[PDB]
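See structure below.
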4 protein chains.
Amino acid sequence: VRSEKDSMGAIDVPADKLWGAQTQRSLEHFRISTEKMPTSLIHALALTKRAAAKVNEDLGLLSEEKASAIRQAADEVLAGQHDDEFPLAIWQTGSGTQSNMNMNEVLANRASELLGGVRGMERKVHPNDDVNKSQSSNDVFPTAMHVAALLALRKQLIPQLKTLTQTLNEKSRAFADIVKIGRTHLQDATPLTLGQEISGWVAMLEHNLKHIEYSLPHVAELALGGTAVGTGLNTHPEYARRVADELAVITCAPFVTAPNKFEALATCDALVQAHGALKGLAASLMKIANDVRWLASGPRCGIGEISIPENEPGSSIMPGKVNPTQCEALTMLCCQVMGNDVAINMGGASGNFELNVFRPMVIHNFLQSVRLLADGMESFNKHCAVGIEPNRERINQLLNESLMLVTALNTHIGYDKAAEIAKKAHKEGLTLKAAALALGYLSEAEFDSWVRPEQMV
Amino acid sequence: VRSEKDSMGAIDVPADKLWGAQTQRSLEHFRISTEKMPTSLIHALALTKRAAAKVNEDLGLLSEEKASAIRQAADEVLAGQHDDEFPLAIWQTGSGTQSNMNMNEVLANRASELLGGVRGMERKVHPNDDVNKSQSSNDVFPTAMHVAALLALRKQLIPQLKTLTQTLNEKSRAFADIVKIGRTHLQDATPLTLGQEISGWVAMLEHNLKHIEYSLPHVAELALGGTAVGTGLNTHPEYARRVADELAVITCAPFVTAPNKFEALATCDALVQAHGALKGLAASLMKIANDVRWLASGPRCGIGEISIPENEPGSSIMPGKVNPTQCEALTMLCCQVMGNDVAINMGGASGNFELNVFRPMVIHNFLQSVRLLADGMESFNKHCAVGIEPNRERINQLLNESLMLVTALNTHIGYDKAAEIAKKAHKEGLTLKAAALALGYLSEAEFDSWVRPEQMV
Amino acid sequence: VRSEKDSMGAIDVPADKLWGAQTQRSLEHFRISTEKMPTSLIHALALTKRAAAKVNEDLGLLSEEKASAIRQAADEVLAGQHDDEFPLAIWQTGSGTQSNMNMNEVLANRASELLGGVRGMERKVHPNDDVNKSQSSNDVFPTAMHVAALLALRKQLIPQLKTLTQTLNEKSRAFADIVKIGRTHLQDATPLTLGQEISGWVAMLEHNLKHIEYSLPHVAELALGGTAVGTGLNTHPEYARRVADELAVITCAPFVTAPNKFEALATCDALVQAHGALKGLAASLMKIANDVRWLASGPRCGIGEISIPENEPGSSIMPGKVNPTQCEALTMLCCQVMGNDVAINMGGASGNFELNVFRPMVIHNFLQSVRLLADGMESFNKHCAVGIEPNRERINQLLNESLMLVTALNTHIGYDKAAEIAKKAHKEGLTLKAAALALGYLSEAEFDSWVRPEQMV
Amino acid sequence: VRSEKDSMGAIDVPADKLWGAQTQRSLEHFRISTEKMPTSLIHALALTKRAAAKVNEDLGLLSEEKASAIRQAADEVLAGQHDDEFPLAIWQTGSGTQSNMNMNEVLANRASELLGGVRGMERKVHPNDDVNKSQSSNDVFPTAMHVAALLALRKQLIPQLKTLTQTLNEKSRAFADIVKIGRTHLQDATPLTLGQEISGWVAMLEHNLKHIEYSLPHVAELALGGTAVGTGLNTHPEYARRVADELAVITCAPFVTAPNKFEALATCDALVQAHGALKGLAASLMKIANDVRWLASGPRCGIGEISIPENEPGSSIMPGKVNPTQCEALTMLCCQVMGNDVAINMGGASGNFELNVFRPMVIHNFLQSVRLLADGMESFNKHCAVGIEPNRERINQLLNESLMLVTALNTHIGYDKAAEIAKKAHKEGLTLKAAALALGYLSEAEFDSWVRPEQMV
């Protein structure tokens, strides 16, 4: 152990840990469930502390060595060597006060070691005085939240979306000439090509990308600089703009300071809205994933128009039986995003006065949705999408058995003659040709020259 | 017109209307959307005013004629002749104050006419003084809410549920001997009978009934008697128990006075919980309705194991094409109940101190869900369920084409021989028999005596 | 009555009605609940039939008189004289087939009367043959859905939003100089002006407008032209673009034909996404409405920093008691939009193959949300927002009683002296001045010159 | 490493791990997010494998040593020494096939070591042949799901609920004599005692317990015995009842075999319904937690009627400022449960035919809700509830400042005189007494003897 100290007194802290007293004490008051802060949030919080250090130094508010050590300590968190120094549960103070201190304490104890070498009360860097300089838990957590979200969106989900789109766009191109029977209300309908159907999946993904991109500008607005209530009391007038510019410099993302800090602190609106676009993508992905599994159902008693890769071990006595596992993982996580959206909306609508204190819950759900969506699309693409192949013989079989093509005959034989063979064929269990020949309305050769599915699109 | 008067002054009211000034004034302040109070709520509100009149009279708090006229006026509302006297939107005061007055005013003006004959300021019955005697908008609306819900549950939804159950139970009984191929993950699986599958739908409906019944006792608790904050200030000690007994006498439902009026006024918990059972039934109905439509998909390119009644006009050129319209109405309303549940939960969790003021919205959603569920099951039963018929030839065809029966051979020929024909059959596109015969492992007669689907359940 | 006839036969229809047989028959098969198509959807459906007539005529597909009469009949629906000719419930066929026919039949019977004069089987205009020419229930309903939504958004909700924003922006401007104590976690915090707080409400509304506007382009895409499965079988190549241009000409909205008809028919993605922006606005409105009611709570035992207009009749014995009725209507409808979003998401994710058959439910929820939001903001603005007034004396009282201003003393007397008076004041129940004077650290005059709330923002 | 082997071939597995090939391979196909199976599910899965072993042995289906070693290996999982042997993500095959195998493999390799000693291909116990004997992933996962849920409900959540109830019931008893002003619509209302208000919180918790208990019987029904599709093909007729009895013997819970295995496999109805009761408790907890934070707001500019324990370190310059941290953690997790309910409902309504394949997601949400609820109530009780204390002087102050007591004067001086002092007092900013004395209607002594808040309940 090691006795660390805060305004309430001294408390025992594991010697091999970098956190201080406040983190240790919160660890006892909030022993709820098992959800902790996500790594991406922790790194976004480190990035925030680093940019803040750099700006403070620029404004002569922090000495060269003090600032340089905090930033250097931050890079270690980013390097991933302090993942185990953040034990706090998601279910803490609604402002994310604890996790802010947790970062301040780990960064203070470590920056101290990077200078003199005291981890503990005799440290050279103060968590509150130096690490948390020109800030507040009120404006730091919201900033970390936006940094984590924008970056997760820009380099984790969007790349995977564009990738799924390209694979499906190529599959669409390759199967452009394969005509199949359409289905409306789950009933046989007018034919269309396999590529046309898949092109629908592609159009959907392109539309979604568009909707996700419109929600980025609002998420790119940072609260850092509004301090406690948004007035920005006790901070350099240039601090807000400066910290935003620095964060943008290092992340290469379009971060800007929020034009209205009161809106930035009082709400989680940017994320409520951004998640609206995500549940939209989940509804799209659910339909695409559903189409795939149904299209691949069988091998004998389903639809079986396409085949997908069999990734899980099977049985020799069970040839052709392939459970659509990737489709099941994607549909399941799509339900999660829908649920997460309700949690986010309830927390986002519950702000009071100057601050919204439902933040840890909101970012937990939001980050999880991006993670699920991005990884789900990656897994779906790699283990399923690239392997979509048409069962051409099965597709032809179905096409020739349906009555939906009887429309192509009308231009030669009126509705009367056409509807005649479709009635008998259906009653006797005959195909359009079989029935047409028996009713002597035309020959096989004429049938085969009149019913051209490739011409009815 | 007719100038009616309230504490804010006099206001013009349509001469041919029975409502007073307060209703007229609210009509101008809450012009939001088009949702009004449901007829069932209005009748439950009338029943409440009637029972209150009867108890007041019993406690010598209201004269024989005054009480008798209010009750007689109430019966007219119940008789359905005053449906047009309640113009108020759902989006009013969260306590349902307006609609309470709306009832007080219509019942005062009418009870007046049932005595002397003055509809207006010179009326013989006072809305507040006589009609709203020993009550408050705070405890009257919650009572009307519970009266409307319990009754809608007991004689509108439960009867329809039991009816759907019986139809499906009989269909289950009739198809007990029809063996079909099962489907897990949408892939062909081990066989089961059609009656067994349908018995699953029945077990689900019986379970749901059970869950709906457990939520009734809490909804049967009435708030009437707690007045403004639950203390029951200014009401006869026997009033609460007496009004509950009277309501139970006339509705034949097990109404009782709420043991804790503070919980009764501060929350909508009974309905939040009751609606939990309703969204449960919706998830069950959605699955049953989905099974039906998929099982009936076709006529040629789907599953087509069963046929359902064609209720909508079709085309001669489109024989066998039957859209599962009832399944589409039921699945759509099941989504609505899910949505309604979220609205209900948000309002139910938003109570503050002594009173929950999200009531008009809560009962609007709850009543709509019961209405949708009860009517949906009635329509589904009548126009679909009773008409479920098996396409026996299609079912056999699928059964004999699948490879899932190769298991029945193992008890004669080892896994090695069995898996051999299943591999070839699948590869060459042959049935188990066809492949088995070609591999000379057994004869057609032996195959037909070994693979008995009626014995593998 | 009047015997109308369809492919299933003849059926009795009320003589005084304009609808035909199919509408009459659906009226019996879908007797579910009481929700019917909203007037805005019906008018959007009429606008669609009108533009389709005009384009058909342009392509020599419909004679001058036939086309002119259908359009003229459509304008009557738009003029609002046929509101009672659409009895169909929302809970019908998922494609909205019935309501499409309902429009075809009313427009056929009426256009007939506008020519010769036969309402019924001997009519001069055929619902299917002339009214439903070059269309399908599959592509007509989705078009009507988008027409109704975009127009409701552009001229019903956005105008009300901008209006609420301007009122609040002016209230913000007027109270810019009124300093009040801030509240974080519901605890007293650093001060800010009333105008700054309200400016937060304004920034939120401006952001929302921005988010709603980004969702319009996708909703402006029309499916009309894709026919049954999206291939656009049996329609003039120029039909799609032409009908879109015409609809844009008459509505003055930026309608365009959907680049991908398969996405347009297979999903309700545009509305799932658009509603995402609406639930975002509801979360914002809920917070603003909550701030108002809490800020106006009292008159004696709450916060009471502002007063709002008393629109409902009160009691002389209850002076100052004003229930925040508008805030209760707005918060209630905000919960509804949240619920509606879940219904919309479930239906939007349930599309199968070529068509989504959850449409009537989706547009019912979407249209209701716009209606609730637009009307709610109108009612809130008019009956509450414009009347927001600060209780300046109450605000000063609270400001001078709080300990939050002790920070302003530090620049004269160190933390030691400052924290001393804040400790005693809190313990003894004294103000900062009262305690400061007793501890002889400074004079009243010095206190009154050092603690300037107007300088700590 | 160590080369393990399955039907797809051999694969490299970490030598220091107990899992086999299938687990290793799934680990690569389902790299989605970071959610893994909860410890409680894993232990419920171990309990299932143990009871299955014991029954197999009883039916002479598994040798003494084979059975004894599997059970002994299971107890080690229960002892918590194999927590790190289950790497699988929640986002896997919808039936939970992988995690079932993951358990089979770890239990096979370990039971082998408990006999001869071969961890790997030359092991003495076969995962599929011995560990997964008389079972299927289809009926084993649903059983583990119900075992985990019932036990978490019975010994984790209910105990915490009853504990919170008792604390609040005692606080209610202790403050029974403390009269305070009520609040309806957030406006001052008729008075009630603090104990009466808190008794409302208690009544709510007692009601919830009741609702949670009604959902247990359905969750106590186990699917184990229905095998693949529910027919129970290839299992001892007594197997189902026997395994249920054994599980009940060891867990001491009322487990029984599901009367209908088709309903048990095709749906997650029991959990959809059980979670309905949980979101009900969350709406109740949200209100209680909200009442507390608002009641404790201040120290100067809020309500401040009660004080709560300050558990987080503060500032000397900030005396009396105590953020309601426990209330913020509880309200946040209540939003989560609401969200989780939507995820659960969507998955529960998406079952197809013989099996629901949304199970891993459903149990993940359900288990998390119980965990959050149970731990939240424990933390809230311990760190907040037991410390609720009334600010008696603040409560009196508010009581004497309000106009709500003017009603008590009417029985001496008519409405005219009473409403007179309430009007002036409100206008001049005087209390009822102050105004009453100035208007010479009565003396201070008479006022102090007529306005008795302890008598108006």
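We number chain A the same way Swiss-Prot does; the residues here are 4-460, in that order.
Per the header: X-ray crystallography, 2.2 Å.
Each residue, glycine too, has its Cβ placed from N, Cα and C.
A coil conformation is recorded for A:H188 (mutagenesis position) in the three-state DSSP classification, outside any helix or strand. Residues annotated as active site, proton donor/acceptor in Swiss-Prot, with experimental evidence given as evidence: A:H188.
Per Swiss-Prot, the feature active site maps to A:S318; the stated evidence is sequence analysis. Less than 8 angstroms from the CB of A:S318 (active site) sit A:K324, each of them six or more residues away in the same chain.
According to Swiss-Prot, the substrate binding site annotation covers A:98-100, A:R126, A:129-132, A:139-141, A:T187, A:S319, A:324-326. In the shown protein chains, 16 other C-beta atoms lie within 10 A of the C-beta of A:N131 (substrate binding site). A:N131 (substrate binding site) falls within a helix when secondary structure is assigned with DSSP.
Counting every protein chain shown, the Cβ of A:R126 (mutagenesis position) has 22 other Cβ atoms within 10 Å. A mutagenesis experiment is reported in Swiss-Prot for this position, A:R126 to A, and the note states: 10-fold decrease of fumarase activity.
Per Swiss-Prot, mutagenesis A:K127 to D is noted as: No effect.
The Cβ of A:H129 (mutagenesis position) has A:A111 as same-chain neighbours under 8 Å, each 6 or more residues away in sequence. Under mutagenesis, Swiss-Prot gives A:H129 to N with this note: No effect on fumarase activity and essentially same conformation compared to the wild-type, but appears to dramatically reduce binding of ligands at the B-site.
Sequence-distant neighbours of A:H188 (mutagenesis position) (same chain, six or more apart, CB under 8 Å from its CB) are absent. Record note (Swiss-Prot), mutagenesis A:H188 to N: 200-fold decrease of fumarase activity. The unchanged residue is displayed.
According to Swiss-Prot, the experimentally introduced change A:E315 to Q is described as follows: There is essentially no effect on the affinity values for both S-malate and fumarate. In contrast, the catalytic efficiency values have been lowered by 10-fold in both directions. In this view, A:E315 (mutagenesis position) is surrounded by 22 other Cβ atoms within 10 Å of its Cβ, with every protein chain counted.
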Write down the Cα-Cα distance for A:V325 (substrate binding site) and A:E315 (mutagenesis position), rounded and given in Å. 8
Near chain B by Cβ (under 8 Å): which of the recorded positions A:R126, A:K127, A:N141, A:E315, A:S319? A:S319
Would you please pick out, from the binding-site residues A:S98, A:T100, A:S139, A:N141, A:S319, the one with the fewest other Cβ atoms within 10 Å of its Cβ? A:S319
In Å, rounded, how far does the Cα of A:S319 (substrate binding site) sit from the Cα of A:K127 (mutagenesis position)? 68
Go through the recorded positions A:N131, A:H188, A:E315, A:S318 for me and flag any whose C-beta is under 8 angstroms from a C-beta on chain D. A:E315, A:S318
Of A:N131, A:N141, A:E315, the recorded positions near chain C (CB under 8 A) are A:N141
Whole-number Å value for how far A:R126 (mutagenesis position) lies from A:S98 (substrate binding site) (Cα to Cα): 27
Suppose we draw a 10 Å sphere around the Cβ of A:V325 (substrate binding site). How many other Cβ atoms does it contain, all chains included? 20
Which ones in the same chain are close to A:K127 (mutagenesis position), with CB under 8 Å and 6+ residues apart in sequence? A:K69, A:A114, A:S115, A:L118, A:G119, A:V121
How far is it from A:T100 (substrate binding site) to A:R126 (mutagenesis position), counting Cα to Cα, in Å? 22
Round to a whole number and give the Cα-to-Cα distance in Å for the pair A:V325 (substrate binding site) and A:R126 (mutagenesis position). 61
In three-state DSSP terms, A:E315 (mutagenesis position) is classed as coil
